[PDB]
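Heads up, the thing below is written out as structure tokens.
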Amino acid sequence: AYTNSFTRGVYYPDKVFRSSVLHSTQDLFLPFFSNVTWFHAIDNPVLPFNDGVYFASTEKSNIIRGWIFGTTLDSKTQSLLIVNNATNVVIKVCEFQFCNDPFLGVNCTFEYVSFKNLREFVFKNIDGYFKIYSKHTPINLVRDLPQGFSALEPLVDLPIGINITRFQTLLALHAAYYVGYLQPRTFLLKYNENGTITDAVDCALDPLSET
Amino acid sequence: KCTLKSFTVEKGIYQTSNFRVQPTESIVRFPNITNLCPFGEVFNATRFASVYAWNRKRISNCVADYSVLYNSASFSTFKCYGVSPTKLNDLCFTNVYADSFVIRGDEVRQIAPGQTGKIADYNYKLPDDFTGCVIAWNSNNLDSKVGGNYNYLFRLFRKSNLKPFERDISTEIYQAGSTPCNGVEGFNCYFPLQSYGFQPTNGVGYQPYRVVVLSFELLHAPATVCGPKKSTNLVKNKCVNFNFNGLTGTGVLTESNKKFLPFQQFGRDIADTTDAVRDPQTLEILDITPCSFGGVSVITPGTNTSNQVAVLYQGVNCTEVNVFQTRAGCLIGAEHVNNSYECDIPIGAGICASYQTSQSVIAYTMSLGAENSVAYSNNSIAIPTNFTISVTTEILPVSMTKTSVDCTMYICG
Amino acid sequence: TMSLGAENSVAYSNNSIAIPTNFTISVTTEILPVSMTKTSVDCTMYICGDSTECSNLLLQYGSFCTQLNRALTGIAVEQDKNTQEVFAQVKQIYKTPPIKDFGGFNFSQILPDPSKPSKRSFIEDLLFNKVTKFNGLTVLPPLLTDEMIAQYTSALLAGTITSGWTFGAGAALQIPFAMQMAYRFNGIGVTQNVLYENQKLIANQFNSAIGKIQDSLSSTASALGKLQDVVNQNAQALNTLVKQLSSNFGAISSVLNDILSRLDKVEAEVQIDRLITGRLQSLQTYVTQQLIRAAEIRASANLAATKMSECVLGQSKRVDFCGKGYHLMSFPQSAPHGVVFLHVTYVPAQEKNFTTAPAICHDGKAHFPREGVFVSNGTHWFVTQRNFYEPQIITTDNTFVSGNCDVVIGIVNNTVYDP
Amino acid sequence: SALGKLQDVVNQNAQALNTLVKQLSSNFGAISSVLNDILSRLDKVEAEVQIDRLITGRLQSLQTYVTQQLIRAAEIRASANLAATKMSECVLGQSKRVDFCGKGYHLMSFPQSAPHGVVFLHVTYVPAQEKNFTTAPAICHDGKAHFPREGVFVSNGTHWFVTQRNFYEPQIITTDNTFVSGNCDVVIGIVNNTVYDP
Ligand SMILES: *[C@@H]1O[C@H](CO)[C@@H](O)[C@H](O)[C@H]1NC(C)=O
Ligand SMILES: *[C@@H]1O[C@H](CO)[C@@H](O)[C@H](O)[C@H]1NC(C)=O
Ligand SMILES: *[C@@H]1O[C@H](CO)[C@@H](O)[C@H](O)[C@H]1NC(C)=O
Ligand SMILES: *[C@@H]1O[C@H](CO)[C@@H](O)[C@H](O)[C@H]1NC(C)=O
Ligand SMILES: *[C@@H]1O[C@H](CO)[C@@H](O)[C@H](O)[C@H]1NC(C)=O
Ligand SMILES: *[C@@H]1O[C@H](CO)[C@@H](O)[C@H](O)[C@H]1NC(C)=O
Ligand SMILES: *[C@@H]1O[C@H](CO)[C@@H](O)[C@H](O)[C@H]1NC(C)=O
Ligand SMILES: *[C@@H]1O[C@H](CO)[C@@H](O)[C@H](O)[C@H]1NC(C)=O
Ligand SMILES: *[C@@H]1O[C@H](CO)[C@@H](O)[C@H](O)[C@H]1NC(C)=O
Ligand SMILES: *[C@@H]1O[C@H](CO)[C@@H](O)[C@H](O)[C@H]1NC(C)=O
Ligand SMILES: *[C@@H]1O[C@H](CO)[C@@H](O)[C@H](O)[C@H]1NC(C)=O
Ligand SMILES: *[C@@H]1O[C@H](CO)[C@@H](O)[C@H](O)[C@H]1NC(C)=O
């Protein structure tokens, strides 16, 4: 299955305040109108990670609750495991072994701890640092990933030093989710009077956006 | 006189060196954290890693006295990149990552940005814009043994080179060619790791050396590691010299309405100059405004006629500096006049100055000329009954001095 | 493929002339830049940001910084001279009488309104609405305030209305405005009675042409494009100079206080010298392009000063100088960094074709018109003024003889009356 | 005080050459600003670095001089094109252009040479002793409107005269100094005087 990504998945590029200004930046971003892959859990395979991932879910009862990242995912080498329920988060890079069907029932060189709704996330890996950005918003459209703009804000940055080429989501059992891949892109970002990134241009989308 | 390189001064207005308000006080605001960083658990540690599997220690939430490191005789090398060790005591960082391992004394030169070779490519790669220090010392009295200390290893083979801070503990047999290796050694099929086997009799390049590399998380993010420094009271609405988390400057700090999102520590202008900050102890957003400045113009009749003088502080308000406020700036030594006259020396924003009656420099709103109601009506004409021949002189430039520069003789003598 | 315009076969023959039977009074707005914002960049504080360390490295370069301040100061003093040469062409501040007895012409939109905090005209209030600091950069005020510029445009305009051109050549001599316009008609070769006989029409054509200026200026945001372009060029130049503070030029940072708070002096000097070299080159690029741009604004201020003298203080014979059509008159209106001329021009507008012959035979003598053209309706021959169809009976008072009938290529046999 | 236009051309070119000469004494970041001093203290491997800073700075200093002389030459050329136009229009001619050749109505001009320039002695007619009169755009004779051929109608208070515009010279109003056009009733401000028949 497939759908249009629209303008989703912009995130705050740096921890600097700016206002009433059109800042231009190059980074790993989800391109505008990119071809988003769509999955229905009510459906969590291993997937390539490429240059990083945008991930999102339309939400009503919080069914989607974690992720795996790494290469062979079979205890021969390390894997970054992330497990979440919004009150708590658990993260480790151990040489884990995984089953036929990774799900949640309702050398660890690093370890770390902490429809009605649309949840958006971005995952990227640069110079051994692994980074996560986030957003949540109420919605009324049940059908599909909504047209409109709202930027993702940073949460987590981990100095793990470990290679990633594949990833997989984790599901709760006694709901649908989206995937798109980031690319190296240049974006023009509209910081408003309150420092909200209210709008953007993907400079490589079309000749008008390049203008 | 000195500005003009001259003993005469002609009638005019002359911009002498500019005015700046000076900072009244110097201010410092670091985080109010109380821990002291665990560097003894690094530099006085019993063990150091095999270089193929270097350790990393996060330093955070603590005071770091780097002078305990660089004042110590214990270290044989202390290179620093993007920083000098002397200045680390005055800086602040989000985190510091201390990376550590054992190598033989010859390999220390591969532990730098821009390097290549087995260590730099297969064991530990620094980013070329590494801001940080490389600290190293001989340990042949600690890390060496009769018959050889084999306990420290390095990676001799990998199929691809490491990216910056990429780490890889894989034990797989290195396949050099067409020969199928399948996890056993043979021709073209080699085990990836080797020992140094340190013996006390080794020459200095083959002796064991300990290494620590300090990598600074130097960012717009809030700090958690900071140098040993006092923090002052905070001053507002008055020009001060300041330091927030090692960002030095000079300006009028004020309270502000800038709606910083919780992750943001600074706000930047078009020039990348910081024009708001968050105080690291009490989380208020302060606007930063430049300390007041402007030109100083000296207003004078010519030295052929008088030596009394007036001064304009351009754009300045007289509270910041006879004294007289104008739209052009604070005007000093001029007599403000209620009359108006033609413009002798132009001050700006409708103001002019002249030397007048017992005499002094006056300053006034300029007169555009006499006001005149022309005696118009639908039937009134004026016709001139007599004339005058004028002979008005006009002067025009036509040429300038022809010059030629032999640029070879000028540049090279 | 672009069109150069509509095609036109001009209906030429050795005997066909078109004479225009009616006119339109055009008012055509011309906009000119006259000045630009008097910037001044403290090159020590731009390059070095109140660092003592950088400020002393900048003394290695000698007088590069003082000749940059000298260049921007000469640009700034020229902008007051550019403004003085355009508007200060009037020696006394003339003012209009209390009663507007101007023969039906209605200047209320271009003369001052007393109610405003600066007494601009209504059209000057439209012009001022349509046209739109910390890194050692400063802006100096102009010598003349916008209220003094409006007193000069009011004095120029009150002299122009009450006295004709005479306030340029001597003291202002009063003259009734409908009599001044009858001189402006002689100045374009239209016999002055054409104005008095069409006076109420001409006054309404002028007043409606002024009404189209209000509607155009109120509605159409692109109207003042030249002044807005000059404002945008100077804003873009400063935003370029300011963003060039954030460039590294090969230093470790573009923030001069990072360099001084991280490096010891022996290394800091090497990195600061890359910033000095690049910022000095950036400021030399800014000042060189502002000298080239000031030379273009000075060329436009010298043109605006020449249109003030020749169009406002005079009436111009120069084709297309004071608007399109034959120039009658012009009025200056102040605008941000510029001047606007409301060029009033006579345009002929309703041609008739006629037969024409260069000379006339009577008693074997060749007659030529003293002032006018010979023309015929098809059977009767009339001498006519050359820019407005008024046929007059051909008579020994409106014609002069030279030679006999034999010499002239196109002469026609006719009667000529003798008074 | 008048000659400040030509004396400023001399002063600007003296200031430009003195700036170019004093800029030889600047280090530009070399050990010295004396080229022979570098070459008499250093061996060539060291000296080439120090000399290249003097070359870089003297080259930039000379490029700055030549660029400001190009911009100043364009400013003097505009003034030479203006002086060549005042020579043609006002020495070789009489200009109808208002305030082109002195304030007042231009009669004539004379060129005098001066250092790096020209001085024009613009001779101009200025009217000097105004007097007020009553005026009217036309005169109603035999029900004909009359208008002046050249000049203006005025009255001393009781009698009507025509004059040229720029010098009071009252002439009796006659069919030689006036032309007819139509009936009186069209004209805003016509007056019921006589007109004489010569
Ligand atoms: C996504 O890609 C497929 C081909 O793999 C194409 O048929 C489909 O139309 C694309 N959808 C969008 C939203 O572009
Ligand atoms: C969240 O998960 C943790 C284990 O990861 C568990 O201890 C905790 O009780 C859970 N809380 C909720 C609200 O589900
Ligand atoms: C951890 O790594 C070591 C080598 O460093 C290896 O011998 C060991 O088998 C690994 N641990 C597990 C649980 O396999
Ligand atoms: C900025 O935020 C305030 C609330 O903090 C809000 O009232 C205001 O409308 C916002 N402005 C804009 C342009 O959204
Ligand atoms: C740190 O700052 C807070 C104010 O934000 C204050 O309440 C607290 O007592 C301070 N702690 C120390 C150790 O100074
Ligand atoms: C200038 O000063 C001298 C004396 O130094 C004096 O003789 C001369 O008259 C003065 N000239 C003017 C124009 O004031
Ligand atoms: C000058 O500064 C004082 C504050 O020091 C302020 O009260 C006053 O309004 C200012 N006046 C002007 C004209 O800037
Ligand atoms: C200026 O004139 C006003 C009265 O119009 C008077 O109050 C004021 O004191 C005068 N100031 C000076 C400096 O003469
Ligand atoms: C004049 O006559 C010619 C006859 O061919 C015609 O083409 C032209 O349009 C006429 N022009 C006017 C103004 O009547
Ligand atoms: C004018 O031209 C016509 C032909 O177009 C010709 O018949 C006639 O003779 C010419 N007249 C003169 C005076 O040349
Ligand atoms: C003309 O007459 C008016 C009458 O009010 C008078 O004000 C004006 O000064 C007179 N002008 C001349 C030049 O006589
Ligand atoms: C001139 O104006 C007055 C009122 O100011 C009026 O009474 C008179 O009739 C007018 N005369 C002419 C000739 O328009």
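Residue numbering for chain B follows Swiss-Prot, covering 300-620, 641-676, 689-744 in order.
According to its header, the structure was obtained by electron microscopy, 3.1 Å.
Placed from the backbone N, Cα and C atoms, the Cβ positions cover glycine too.
Lifted from Swiss-Prot, the feature list:
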MUTAGEN   B:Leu452 to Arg  Increased resistance to neutralizing antibodies. Decreases HLA binding to NF9 epitope. Increased binding affinity to human ACE2
MUTAGEN   B:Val483 to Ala  Increased resistance to neutralizing antibodies
VARIANT   B:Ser371 to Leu  In strain: Omicron/BA.1
VARIANT   B:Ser375 to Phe  In strain: Omicron/BA.1, Omicron/BA.2, Omicron/BA.2.12.1, Omicron/BA.2.75, Omicron/BA.4, Omicron/BA.5, Omicron/BQ.1.1, Omicron/XBB.1.5, Omicron/EG.5.1
VARIANT   B:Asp405 to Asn  In strain: Omicron/BA.2, Omicron/BA.2.12.1, Omicron/BA.2.75, Omicron/BA.4, Omicron/BA.5, Omicron/BQ.1.1, Omicron/XBB.1.5, Omicron/EG.5.1; complete loss of interaction with host integrins
VARIANT   B:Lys417 to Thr  In strain: Gamma/P.1
VARIANT   B:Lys444 to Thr  In strain: Omicron/BQ.1.1
VARIANT   B:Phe486 to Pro  In strain: Omicron/XBB.1.5, Omicron/EG.5.1
VARIANT   B:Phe490 to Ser  In strain: Lambda/C.37, Omicron/BQ.1.1, Omicron/XBB.1.5, Omicron/EG.5.1
VARIANT   B:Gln493 to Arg  In strain: Omicron/BA.1, Omicron/BA.2, Omicron/BA.2.12.1
VARIANT   B:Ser704 to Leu  In strain: Omicron/BA.2.12.1
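A gap of 98 Å separates the Cα atoms of B:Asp405 (variant position) and B:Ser704 (variant position). Cα distances from B:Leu452 (mutagenesis position) to the recorded positions B:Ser371, B:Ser375, B:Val483, B:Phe490, B:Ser704 are smallest for B:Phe490. In sequence order, B:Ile472, B:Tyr473, B:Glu484 are the residues of the chain that are 6 or more apart from B:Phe490 (variant position) and have a CB within less than 8 Å of its CB. Cβ neighbours of B:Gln493 (variant position) (same chain, under 8 Å, six or more residues apart in sequence): B:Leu452, B:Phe453, B:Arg454, B:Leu455.
When the C-beta distance to chain C is held to under 8 angstroms, the variant positions B:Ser375, B:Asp405, B:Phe486, B:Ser704 reduce to B:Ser704, listed in sequence order. Taking Cβ-Cβ distances under 8 Å and a sequence separation of 6 or more, the neighbours of B:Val483 (mutagenesis position) in its chain are B:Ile472. Proximity to chain D, defined as a CB-CB distance below 8 A, holds for none of the recorded positions B:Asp405, B:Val483, B:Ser704. Here the candidates are the variant positions B:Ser371, B:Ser375, B:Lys417, B:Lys444, and by Cα distance the one nearest B:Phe486 (variant position) turns out to be B:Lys417.
In the three-state DSSP classification, B:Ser375 (variant position) falls within coil.
A straight line from the CA of B:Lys444 (variant position) to the CA of B:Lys417 (variant position) spans 25 Å. Note on proximity: among B:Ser371, B:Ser375, B:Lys417, the variant positions of the record, the Cα nearest B:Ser704 (variant position) is that of B:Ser371. In the three-state DSSP assignment, the secondary structure recorded for B:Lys417 (variant position) is helix. When the alpha carbons of B:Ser371 (variant position) and B:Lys417 (variant position) are compared, the span between them is 31 angstrom.
Secondary structure at B:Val483 (mutagenesis position), as computed by DSSP, is coil. According to its DSSP assignment, B:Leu452 (mutagenesis position) is in a strand. Chain A lies within reach of none of the recorded positions B:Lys417, B:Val483, B:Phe486, B:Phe490, B:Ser704 when a CB-CB distance under 8 A is required. Of the recorded residues, B:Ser375 (variant position) and B:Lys417 (variant position) place their C-alpha atoms 23 Å from one another.
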